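Single-structure report; data block below.
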Amino acid sequence: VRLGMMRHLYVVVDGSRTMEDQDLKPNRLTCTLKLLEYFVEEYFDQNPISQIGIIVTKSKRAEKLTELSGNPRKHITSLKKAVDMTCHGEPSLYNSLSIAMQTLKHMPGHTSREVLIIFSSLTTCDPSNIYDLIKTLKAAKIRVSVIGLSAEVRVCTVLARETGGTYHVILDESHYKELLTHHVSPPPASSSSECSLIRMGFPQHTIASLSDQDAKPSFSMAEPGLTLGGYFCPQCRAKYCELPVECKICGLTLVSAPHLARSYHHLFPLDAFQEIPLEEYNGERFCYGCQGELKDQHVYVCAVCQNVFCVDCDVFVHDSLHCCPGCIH
Amino acid sequence: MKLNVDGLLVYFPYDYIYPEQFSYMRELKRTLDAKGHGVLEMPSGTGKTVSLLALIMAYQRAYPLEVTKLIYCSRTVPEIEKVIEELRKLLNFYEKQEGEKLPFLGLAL
Amino acid sequence: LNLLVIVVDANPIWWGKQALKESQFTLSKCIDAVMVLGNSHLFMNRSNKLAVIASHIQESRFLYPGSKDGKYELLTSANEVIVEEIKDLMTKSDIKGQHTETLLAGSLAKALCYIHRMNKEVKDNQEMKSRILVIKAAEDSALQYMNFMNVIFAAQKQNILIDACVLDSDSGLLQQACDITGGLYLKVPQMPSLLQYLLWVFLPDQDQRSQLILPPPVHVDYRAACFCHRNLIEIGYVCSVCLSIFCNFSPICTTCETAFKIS
Amino acid sequence: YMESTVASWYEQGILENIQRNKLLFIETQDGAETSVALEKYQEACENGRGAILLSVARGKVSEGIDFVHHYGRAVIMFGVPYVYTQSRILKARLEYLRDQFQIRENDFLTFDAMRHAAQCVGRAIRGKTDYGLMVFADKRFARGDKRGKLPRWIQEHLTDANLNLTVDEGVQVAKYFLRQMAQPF
Amino acid sequence: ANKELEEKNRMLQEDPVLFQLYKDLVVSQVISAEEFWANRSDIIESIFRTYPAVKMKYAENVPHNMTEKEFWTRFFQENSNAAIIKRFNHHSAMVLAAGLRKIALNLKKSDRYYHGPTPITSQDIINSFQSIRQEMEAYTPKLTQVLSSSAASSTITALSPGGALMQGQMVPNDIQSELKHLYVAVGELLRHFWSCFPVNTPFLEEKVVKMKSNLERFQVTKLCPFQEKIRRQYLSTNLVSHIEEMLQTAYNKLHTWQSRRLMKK
Ligand SMILES: [Zn+2]
Ligand SMILES: [Zn+2]
Ligand SMILES: [Zn+2]
Ligand SMILES: [Zn+2]
Ligand SMILES: [Zn+2]
């Protein structure tokens with residue numbers, strides 16, 4: 001199944017009044033922002049080439065809280081700042097979606113544009129009928145997958161399925177973590193999705209040549225002090241503090257090899273290991289994965305290496321490591 | 001989806017039927033077998049009509065002399081229109097199953 | 001507490017070459033030095049616990065899950081268990097000419113989950129700061145790049161420090177591994193005096209590593225290369241499916257077979 | 001009664017707040033206004049504004065209209081539907097049934113409400129298994145006589161636990177129930 | 001309409017950086033400013049859109065020998081019973097009316113990833129395998145064999161700042177601000193110059209702006225070294241050479257592509 005590795009996703013957060021209601025244990029807005037901060041960092045940690053941008057809508061107006069960027073820390077700072085937001089007004093999907101459309105209209109065709117609307121107040125007061133905006137989205141192939149809160153809103157139901165996205169409603173706080181983490185993984189590319197080669201640039205960390213001879217002093221490029229050494233660009237030739245960052249001049253993505261390698265495991269998903277509770281002639285008391293005695297009647301095995309893994313080993317392997325330890329041999 | 005009803009075998013266009021439909025059809029057949037007027041209630045606004053319509057059609061084929069024709073009345077013309085759609089769908093399903101036209105007529109006044 | 005894990009790279013093909021060369025340094029001393037480091041580590045505090053892992057071309061087997069000489073009982077078990085286990089692995093080993101490169105990625109893979117297994121069982125009251133003191137001793141294998149990169153990222157998310165201690169060779173991959181997770185990288189050139197390094201560089205833990213002077217990190221060449229040649233390339237043309245660095249613009253990348261539309 | 005309740009709410013701030021939360025539509029005797037109001041109501045349901053259609057149980061709109069998925073999601077019944085006890089026409093119809101066929105006046109009178117109430121509340125379950133909750137804002141429905149005369153399918157779902165939920169209590173269960181139906185099969 | 005003049009006035013003082021850089025291109029008279037931009041309450045408002053009658057009344061009742069406070073007073077001011085229901089339906093209808101304006105993947109070479117971009121007899125294994133097997137018949141030599149003082153002493157010296165494996169200035173502050181301002185100026189003008197440079201753009205109208213932009217590189221770069229000369233002739237310390245590489249590298253791309261364009265022709 002084709003997957004779009006690079007994606008420009010917008011996490012539209014609604015500053016509606018209904019967010020005031022403390023349906024969750026803490027304030028509803030704070031819980032999303034607190035948990036969304038986990039999503040932002042994790043999203044970057046599972047798709048470095050991708051970038052994110054947050055739009056906050058309240059009082060019938062949508063304001064871009066943070067433009068598209070590749071620095072998780074910069075976005076994280078905005079989330080904490082928004083925790084103190086007044087949280088008064090009424091959201092407007094047309095205003096929010098339109099703002100995302102304008103910035104995403106000029107994005108490259110190869111990258112998979114996406115939008116994740118965290119809808120809280122079921123109402124949607126918009127200057128123009130939103131059904132018309134749907135027609136534009138399908139042509140613009142912008143995936144919109146709402147995650148409703150405490151409501152199965154009708155208008156977003158057609159929005160998700162017509163536009164290709166998925167619609168969900170929060171069963172509880174624990175279920176809320178599950179939903180956002182699911183969206184972290186790149187979505188499969190459908191027929192409408194198209195793939196195209198994208199120019200890429202690989203910089204090399206550089207320092208003073210020899211005892212600060214013919215040095216290359218420079219401060220930064222987006223209160224930066226002088227830097228003896230740092231990253232550079234094949235074309236900009238402008239010092240960059242951290243990678244991966246999009247060129248401020250070339251417009252060509254700058255990214256090192258490891259960041260790309262972070263996204264390979266998506267192409268190679270790990271086949272689920274059959275769970276056989278009985279020992280099944282497994283005389284090895286020690287779990288191969290962790291060299292620990294199997295204290296529970298559960299076992300996992302591959303279709304190639306045919307090894308034995310306990311509950312923690314298999315759960316861990318599929319979740320984070322994304323590769324079978326013994327089966328690598 | 002041919003249903004082996006207790007009285008006879010009855011065709012059905014949709015794939016599955018809830019347990020209430022089984023209870024509905026058998027009770028309806030019992031009244032038809034007894035040839036006596038009766039009353040029954042079904043919750044669903046839609047779904048009863050196809051079950052009600054399908055059972056009558058099957059009963060007609062088994063005992064055409066028993067029932068001359070079906071007079072199915074509905075409250076409002078906008079509502080009765082939705083019924084003929086259900087009947088029209090059923091006939092095509094039955095026609096496809098049989099593969100040929102049969103001397104069956106259905107019209108709304 | 002701190003849970004140390006020592007990944008000793010005991011490659012018989014390379015280590016045995018030292019025996020043939022009759023060099024001063026030998027695998028036996030290497031095990032003894034690591035043994036001492038483990039003993040010294042657990043020496044630091046009761047709460048501290050350690051482990052050991054050996055690497056072979058076939059697989060990796062853990063070397064670790066009275067006072068006859070007047071010794072501490074616990075460390076005595078460590079001394080006996082590793083010595084008995086290491087000899088068994090070295091003495092018994094099948095021969096496969098096709099596969100001779102040392103296996104390290106899988107060896108680490110066992111460690112990462114092992115720490116996770118310990119991290120779950122330990123009481124939530126005490127926080128555990130795990131570490132991996134990888135000790136390479138032979139050149140790495142090209143085919144192992146993909147698997148090794150994944151485990152390194154897993155360590156980053158799981159907050160484990162990969163303290164590489166390569167010797168006799170500078171594996172560009174391993175030094176790349178340690179940098180991602182913030183682990184130190186020391187290339188000891190005096191193998192006989194290896195042990196003085198560990199008790200000074202590696203032994204101090206992440207808690208005190210910052211407030212201490214240690215050798216500066218080595219510059220890392222994050223090179224990129226096309227699949228055509230494997231040569232350094234500064235501009236790569238990746239697609240949206242393969243995510244593979246390629247040499248020059250092509251109608252369709254071979255590893256994708258996609259219907260790229262020109263424009 | 002609808003106008004009096006509407007006017008009373010209008011004087012207080014309750015009505016204005018409801019306008020803020022969701023659009024509000026009302027029914028009138030004239031058919032022309034009813035068709036336009038309902039026509040606008042359907043559009044509101046399609047959009048995210050929503051709508052609150054106030055109507056009368058005996059209204060020709062209630063019988064003619066059918067509510068489906070994302071239409072009339074939560075049917076609210078304000079008071080047991082009873083005809084005015086002054087219309088002399090019902091008396092000859094009513095008192096006669098007591099003399100012939102031996103039906104108590106209260107029995108038929110209550111039967112005249114549950115059938116009428118059931119007519120105007122059974123629409124949300126039209127078909128295709130579209131979720132929906134039917135709330136009846138009257139303690140009279142809690143009486144055993146009303147519950148028994150209620151249709152079996154509705155009544156069997158009803159339980160004593162939720163039989164007489166408080167206004168606050170009823171809202172909370174409504175929120176929780178919708179969550180369950182929101183997720184797929 | 002003089003829309004451009006209004007936009008400049010709005011951003012004349014609201015944003016310092018945007019106007020600071022735009023002026024700088026004209027401070028030294030580099031190029032014309034035309035190319036600069038060419039390339040790059042609630043209650044009344046709700047009533048304004050809510051009630052068309054109020055809009056008609058407002059136009060006809062525009063303040064004339066009256067006060068806005070009085071106009072506010074006029075707002076709130078079975079026959080009456082039905083009016084509210086009708087008004088709500090009309091008011092609700094008006095509010096609604098206002099809001100309604102008129103691929104499975106397959107691959108042939110997967111081993112390539114296994115050895116990614118990272119770059120790079122038989123009896124010898126037998127000899128090593130057996131020789132090592134006989135190495136560790138003796139164990140636990142730690143007492144003296146593991147380390148010796150003479151080797152230990154050398155290691156500590158190596159760890160010294162002058163030793164092996166252990167190799168071992170914010171004086172200007174006001175110059176820092178000047179350098180920052182210059183760098184931003186390069187980015188603004190480089191951005192447009194590089195905006196369409198990578199793309200071939202083999203079109204007459206597309207190529208013209210590049211030629212104009214390419215010529216502008218000479219003009220903007222003409223004044224750059226003059227400011228450098230002023231800064232250079234202060235102390236001749238802490239050389240600022242990074243700026244030069246951008247200009248020459250930009251020049252190299254300009255000339256190299258110019259030759260390629262001639263070669264293509
Ligand atoms: Zn660049
Ligand atoms: Zn295990
Ligand atoms: Zn396996
Ligand atoms: Zn190539
Ligand atoms: Zn490809």
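Heads up, header says this was done by electron microscopy, 4.3 Å.
From the backbone N, Cα and C atoms, a Cβ is placed for every residue, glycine too.
For reference, Swiss-Prot has these:
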| type | residues | note |
| --- | --- | --- |
| BINDING | B:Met42, B:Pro43, B:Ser44, B:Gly45, B:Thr46, B:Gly47, B:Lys48, B:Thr49 | ATP binding site |
| MUTAGEN | B:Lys48 to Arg | Decreased transcriptional activity of the reconstituted TFIIH complex. Damaged DNA opening by TFIIH is impeded. Loss of TFIIH 5'-3' helicase activity, still binds GTF2H2. Does not restore nucleotide excision repair (NER) in deficient cells, does not bind UV damaged DNA |
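Taking a C-beta cut-off of under 8 angstroms and a sequence separation of 6 or more, B:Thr46 (ATP binding site) has the following same-chain neighbours: B:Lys82, B:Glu86.
With respect to Cβ neighbours within 10 Å, the binding-site residues B:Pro43, B:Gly45, B:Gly47 differ, and B:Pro43 shows the lowest count. B:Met42 (ATP binding site) sits 7 Å from B:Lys48 (mutagenesis position), taking the C-alpha atoms as the reference points.
B:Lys48 (mutagenesis position) carries a helical DSSP state (H, G or I). Applying an under-8 Å Cβ distance to chain D, the recorded positions B:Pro43, B:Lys48, B:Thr49 reduce to B:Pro43. Packing around B:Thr49 (ATP binding site) is summarised by its Cβ count: 20 other Cβ atoms lie within 10 angstroms of its Cβ, all protein chains included. Less than 8 angstroms from the CB of B:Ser44 (ATP binding site) sits no same-chain residue that is six or more residues away.
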